[PDB]
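This report concerns only the one structure given below.
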Amino acid sequence: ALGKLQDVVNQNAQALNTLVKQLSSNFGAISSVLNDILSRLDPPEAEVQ
Amino acid sequence: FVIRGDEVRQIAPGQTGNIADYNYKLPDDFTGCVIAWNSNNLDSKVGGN
């Protein structure tokens, strides 16, 4: 019966997780971590990715 | 200023090198024009300039 409510929660929760997981995505960049790119590439090169 | 031919590429936005790092750096948002012309007849000495 409470699904309607539970449903909502999950959606919201679900969204956040997706959002968080997007931080683990390259999107074409060499890496998904900014610090790694900065440490491994100079700003002229790093900025591209 | 005066450089060598190989260094000509270094004179540009988003460039790295001895000249760019230590001698003359351009901003990433640089607006202007770069004009480089050989000056061998003017800047070369037989014994070494």
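By the numbers in Swiss-Prot, the shown part of chain A spans 944-992.
Determined via electron microscopy, 4.5 Å.
Even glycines carry a Cβ here, placed using N, Cα and C.
In the shown protein chains, 10 other C-beta atoms lie within 10 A of the C-beta of A:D950 (variant position). Look at A:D950 (variant position): DSSP puts it in a helix. Here Swiss-Prot describes A:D950 to N as a natural variant; the accompanying note says: In strain: Delta/B.1.617.2, Mu/B.1.621.
One natural variant catalogued in Swiss-Prot, A:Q954 to H, is accompanied by this note: In strain: Omicron/BA.1, Omicron/BA.2, Omicron/BA.2.12.1, Omicron/BA.2.75, Omicron/BA.4, Omicron/BA.5, Omicron/BQ.1.1, Omicron/XBB.1.5, Omicron/EG.5.1. Within its own chain, A:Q954 (variant position) has no residue 6 or more apart in sequence whose C-beta sits under 8 angstroms from its own.
Around A:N969 (variant position), the C-beta neighbours below 8 angstroms that are at least 6 residues distant in the chain are A:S975. Looking at Swiss-Prot, the entry for natural variant A:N969 to K says: In strain: Omicron/BA.1, Omicron/BA.2, Omicron/BA.2.12.1, Omicron/BA.2.75, Omicron/BA.4, Omicron/BA.5, Omicron/BQ.1.1, Omicron/XBB.1.5, Omicron/EG.5.1.
What Swiss-Prot says about the natural variant A:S982 to A is this: In strain: Alpha/B.1.1.7. Close to A:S982 (variant position) in the fold, though at least 6 residues off in sequence, lies no residue with a CB less than 8 Å from its CB. DSSP assigns A:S982 (variant position) to a helical segment in the three-state reduction.
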In the three-state scheme derived from DSSP, which category covers A:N969 (variant position)? coil
